[PDB]
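Worksheet: one structure, shown below.
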Amino acid sequence: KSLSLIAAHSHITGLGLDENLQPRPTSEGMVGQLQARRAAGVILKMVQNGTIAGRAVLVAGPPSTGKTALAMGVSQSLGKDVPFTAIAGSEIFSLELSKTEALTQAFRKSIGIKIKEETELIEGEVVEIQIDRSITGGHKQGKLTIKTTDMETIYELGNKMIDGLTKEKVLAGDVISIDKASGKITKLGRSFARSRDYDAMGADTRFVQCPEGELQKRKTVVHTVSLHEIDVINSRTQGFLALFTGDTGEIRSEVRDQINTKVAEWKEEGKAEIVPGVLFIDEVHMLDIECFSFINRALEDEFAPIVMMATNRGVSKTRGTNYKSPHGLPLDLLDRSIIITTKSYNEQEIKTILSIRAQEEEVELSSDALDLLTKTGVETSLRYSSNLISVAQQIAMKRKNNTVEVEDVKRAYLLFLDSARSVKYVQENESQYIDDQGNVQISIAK
Amino acid sequence: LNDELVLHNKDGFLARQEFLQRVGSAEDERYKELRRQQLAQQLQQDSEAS
Amino acid sequence: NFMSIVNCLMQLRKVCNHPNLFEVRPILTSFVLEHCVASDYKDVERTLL
Amino acid sequence: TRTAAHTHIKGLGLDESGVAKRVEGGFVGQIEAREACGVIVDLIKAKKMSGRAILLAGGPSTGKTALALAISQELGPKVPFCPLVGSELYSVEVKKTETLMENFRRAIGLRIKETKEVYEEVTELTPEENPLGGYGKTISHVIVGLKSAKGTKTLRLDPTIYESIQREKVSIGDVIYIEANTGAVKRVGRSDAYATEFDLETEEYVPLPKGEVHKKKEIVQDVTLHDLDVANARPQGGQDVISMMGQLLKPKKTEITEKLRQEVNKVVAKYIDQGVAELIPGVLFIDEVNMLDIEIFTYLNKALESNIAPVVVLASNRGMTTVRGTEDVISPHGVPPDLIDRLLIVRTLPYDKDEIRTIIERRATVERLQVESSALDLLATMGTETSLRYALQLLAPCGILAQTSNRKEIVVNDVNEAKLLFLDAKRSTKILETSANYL
Amino acid sequence: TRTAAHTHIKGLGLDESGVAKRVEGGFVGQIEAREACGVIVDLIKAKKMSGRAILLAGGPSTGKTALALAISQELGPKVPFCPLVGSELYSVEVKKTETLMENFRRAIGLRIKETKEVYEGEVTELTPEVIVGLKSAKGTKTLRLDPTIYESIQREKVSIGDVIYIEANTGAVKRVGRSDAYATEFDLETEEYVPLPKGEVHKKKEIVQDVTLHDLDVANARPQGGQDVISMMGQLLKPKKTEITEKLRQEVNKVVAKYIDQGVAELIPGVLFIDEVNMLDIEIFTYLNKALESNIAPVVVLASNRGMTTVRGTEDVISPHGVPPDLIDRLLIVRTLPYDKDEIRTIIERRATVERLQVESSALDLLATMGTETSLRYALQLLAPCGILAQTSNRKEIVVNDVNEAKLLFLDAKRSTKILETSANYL
Ligand SMILES: Nc1ncnc2c1ncn2[C@@H]1O[C@H](COP(=O)(O)OP(=O)(O)O)[C@@H](O)[C@H]1O
Ligand SMILES: Nc1ncnc2c1ncn2[C@@H]1O[C@H](COP(=O)(O)OP(=O)(O)O)[C@@H](O)[C@H]1O
Ligand SMILES: Nc1ncnc2c1ncn2[C@@H]1O[C@H](COP(=O)(O)OP(=O)(O)O)[C@@H](O)[C@H]1O
Ligand SMILES: [Mg+2]
Ligand SMILES: [Mg+2]
Ligand SMILES: [Mg+2]
């Protein structure tokens, strides 16, 4: 599943580590950042333990150095059943929701709850359905014979079940399951039994299902929901539609505190399980000082998932102020957060990453082509080469050779411009563009 | 009246017809899948209940 | 498609028919997708309530 | 079994006669602040005099939020407590002052008492006719019977209740509880008496209730006037026009008028005069108040002279700053001087090395961890050298590293490696200023 | 035959070997730009990568939007396309980033097929629950149907002996009219009697229609095609456009993935084009970094005729083309060159030909000289008034005197600025 063509992080697969939390030099589609990997694994173990809440971790470093890569790696290594919410800085400035309300909604999104509902479900292949009318003797007549692989028996109606079965046009001889605690018919498919008469359905029922034999089965159902879903459901008459449309509109706080108390009650009763989800925010330097102030308090609550942040700049002006604060963040948050630093890459690491992208993008790279690509990447940037590799393919089989060579790389380099060369050309051709003061020289002559 | 021919034939009668042939091949392969599953079930039942 | 004894037959059909037989314009209607978002979400909300 | 920088503070730890020892309630140091705040708890518990404010000032990582949480713990779970931050006052749905007014009303609660007599299988039902008028048809009376457990009893009623129970879609043989106050009755379910009526069914088995035919129970409810006035303003009902419209209206809260406030105040006043209701003033907490604005501050004064103003407590850490909204007003803690004149100030002081070391010991103990003596002693060293909170957060990664090499306790080299792995603010900004690659 | 600054661009005119000629496809010059554009054309035609970013930058009157239209036309109509201007992002109903995502989800197409089931015939009887009786040219069937469409038929004032058309899948109800078998019942009846349909009442057909993901999302979130009272009564309650939750997008992605995995549909990536991106806010610009680095986002192309400028939303950083370095790093740059005299003359004569105007060679020389003197767009704009001025004297050709008269009549930027500088009251 998970339809996708190609992602900028399609190669990273859940970090790479040993049992001793030691990162291998090359594991699961990434190279380098040993200390950062070890710190990420430490945080992953924290999340697995689930005994700690409301911890702030910040990832810092130069741009294009495994920041979002590390975030995706920890997200993948986290696996299912642990909520993970990745949010950009600019997704909260909405005219429909207050900024603190949106941050609250995200925090409630990143809290996993496991519940177990027990229902007595009966399944098995049927032969026909008996639905009778009201007569003098009693309410109705009904005797369902149900067959399975092992043993076949008969049951009777329940007055309401005639209406339930007549709600839909149930064909005779299908595998339908009934939970008497709910009464919901689950027409999974037709009765397998013998497929000689059931060999040409014309698709349908997805190859039916082989009956399991025994019928009296009570299997627990595990359902995973987050606090946001519960409060949104409680808020309105039909909260699910609001959940699927996003018109919640500033949910009231007393509902939230009641939900907190009631889920605590369920946790003590053993009915519910709490999963410490993760909230991730990118380029948080785009946030406002009000958001930082709200975070400063929302962190200390017991229902506070581990929050990871990544920025690019350093010593910048925090939005909403006029002083160039260090790291582009308020100082108190820097005090309350733990900083993870990422360092610059090496030519060997960049060449390994380029080869990983090549094998990921079905790109066959010649050794000299790899050398030239690594030289270009170390000269300008990782992403420049990481895009030139993909673009040079089209040139490769525009000359009908599947494997790329040096000439295709040279053509791609001479066809698509680099930031340094582009800025040099722009500076040497300042009169040709639009100035910051609206000064344009359209006329070539005079 | 030349450019419009090449702007219309990109998705014309033949392309849509060939796409319908593709989906026909797909559903025929699905029927083949159903047939092999059914016959395999028959072989399994020939030894699990005889 | 080597054979051509009827390769002009479709041309004749094209000329005489004027694509009112090859493909006529239908009564346009939207997609009829039926899975629904709330197909597997009533159980959870019912249990929660 | 999880904590986030708190939940180890168990009250204020103030003994009788208003005295605070060293180690109690997970609390160490800052005795005088605890004494003052305990006095504030006493004043709130007096429930005689309301409308005060108190702001406490200090540096970062001082325990202001801890102080407020200690207050809330000491008061107990009966009096309402509404924590808040300055930012949440801003909204895109109503005015800032209005939202302040909902919070103001939310702070104070009220406990109400009321007794209810309820009647609780069903033996039979039968209506009793000529309307003696232009009406089509009706029943003069309706006689029904309830089985219950503590004996059965028949019941005579009006065809209105017969209609209501018919709308409830309840079988003749079934368990029913009927409200004597207004007549509202809901289907309890299929009683246990008529078990396995057929082979398969879906109705709940609903074991028959054990009790008298009619039962009287005492109900005590604790609500705030904020629930009261929103309940008054919001419409209710079923199929009536405004009921469906409100059901589809997306009920955004909008600008509760003062007429509801006057009406509910009158009603609760006459109820407490009758002696059925008791009003419990609450305390409202605004953390990090520097983020407020001039309009909020002026309306805060106006609401502070109000009639039913709850005691509020404020927190800040700013100094000789300029209050937001203006630029010519430089005031302490970013609070306008007119507001400052209207409340008291509680001072808090930074800890020492010994106090930080004791905090580390307490925090290690609560999380069920073992710390070596030398390791704890060095943890105090960069606790004082860098910050208390950095060393407080460092503990969990150290525990993880100890788990790596299969050792419950924490050693010196483990915390050294942990410090090397994760950087503090000073080291981070040192790297930021040293490099020139946009970092 | 309306012509407006374009429609003379019939494509890049690139060779199958990836070498562009000099004059072809209504294009002259810009060989490097055309070659790179064709390379990007084959890139998108590969339909294997996603979230790629290309920016083409150059001064005004360099055919940047012309190049974008050229690549769009070369791709064809199978691929989805949606031109955009940066200022269109700012809205008042929804946040800007949500509109950006909405336009992201409208830039990828889905080709789907489904079977349409219909029932048409003569109205015979209406038995309440609801059962109906249909009469065809030869067949006749009785149908039991939901009371909703029964009430719709009642609202549709359907009489006895009428002929109706029903779409089974959507419950669409439409009455064709009344059968001509019972037609001349009245001398001047207003109802238009129609002949009986031919064929079975039950009919099955196949469609191959195409939709985009944004269409699926809005259809799921907002149903706006109902027929019974409840449907449009509900849908008229919330006319304002709202936000779309990400979980809805994930659910839609899951269902389309299932559809393509089963084998009744395939995915078609597309192109998103934003023109004059220099004015975009900083928040949207930093949002593009997250939006692009995804799995489904299509390729995007930007245009910006700027230099050392400060991006909107900040006041400190001066960046090339009004784009901060963070977005520059994940960007490919295409350089466009200014034209020259002979290319200007060729452009002018080609534009005249596409405007079916007769022009004399000396007039073309004068036009080229003036265009070099002031601008190409000036001459392109003023050539048509020259044509009408010649037409006034009943001449189908263009004479130098006519062009000089038109240039006297209509001003340019430099002359207007010079007049403004020496003006009494800011004329
Ligand atoms: N360790 C790594 N292994 C493989 N690819 C990497 C690694 N680190 C970075 N990259 C590449 O860098 C890109 C991520 O850049 P990133 O560091 O997230 O930018 P920013 O610093 O702005 O967040 C990805 O496309 C990925 O291909
Ligand atoms: N005397 C104390 N005993 C226990 N914990 C304390 C004490 N003083 C401060 N703390 C810790 O400090 C944290 C509160 O910091 P606080 O002083 O509220 O920060 P600020 O000054 O920014 O409001 C709490 O998590 C608490 O564990
Ligand atoms: N090679 C060409 N062939 C035909 N017309 C061109 C060519 N180059 C530029 N033009 C014309 O120049 C004009 C400038 O195009 P556009 O990119 O929209 O404006 P700008 O170049 O100022 O951004 C277009 O109207 C186009 O018709
Ligand atoms: Mg990144
Ligand atoms: Mg504090
Ligand atoms: Mg242009």
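Per Swiss-Prot, chain A residues shown: 15-460, in order.
Just so you know, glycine gets a Cβ as well, placed from its N, Cα and C.
In the three-state DSSP reading, A:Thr79 (ATP binding site) counts as coil. Annotation comment: Swiss-Prot describes A:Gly75, A:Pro76, A:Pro77, A:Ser78, A:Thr79, A:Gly80, A:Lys81, A:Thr82 as ATP binding site.
The Cβ of A:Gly80 (mutagenesis position) lies under 8 Å from the Cβ of A:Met44, A:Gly46, A:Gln47, A:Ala50, A:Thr356, each of these being in the same chain and 6 or more residues away along the sequence. Record note (Swiss-Prot), mutagenesis A:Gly80 to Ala: Growth defect at 37 degrees Celsius. The unchanged residue is displayed.
Here Swiss-Prot notes a mutagenesis experiment, A:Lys81 to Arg, with the remark: Growth defect at 37 degrees Celsius.
Quoting Swiss-Prot on the mutagenesis of A:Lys81 to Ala: Defect in snoRNA accumulation. Growth defect at 37 degrees Celsius. When Cβ atoms from all protein chains are considered, those within 10 Å of A:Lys81 (mutagenesis position) total 22, not counting its own.
Apart from A:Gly75, A:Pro76, A:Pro77, A:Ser78, A:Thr79, A:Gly80, A:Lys81, A:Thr82, the ATP site neighbourhood in this chain, defined by C-beta within 8 angstroms of the site C-beta centre, holds A:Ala83, A:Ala324, A:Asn326, A:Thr356.
Sequence-distant contacts of A:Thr79 (ATP binding site), defined by Cβ-Cβ distance under 8 angstroms and a gap of at least six in the same chain, are A:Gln47, A:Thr356, A:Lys357, A:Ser358, A:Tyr359. A:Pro77 (ATP binding site) is surrounded by 19 other CB atoms, counting those within 10 A of its CB over all protein chains shown. Of all the binding-site residues given, namely A:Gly75, A:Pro76, the one with the smallest number of surrounding CB atoms inside 10 A is A:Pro76.
Sequence-distant contacts of A:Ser78 (ATP binding site), defined as residues of its own chain at least six apart whose C-beta falls under 8 angstroms from its C-beta, comprise A:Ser395, A:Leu396, A:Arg397.
Summarising the environment of A:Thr82 (ATP binding site), the number of other Cβ atoms within 10 Å of its Cβ, over all protein chains shown, is 20.
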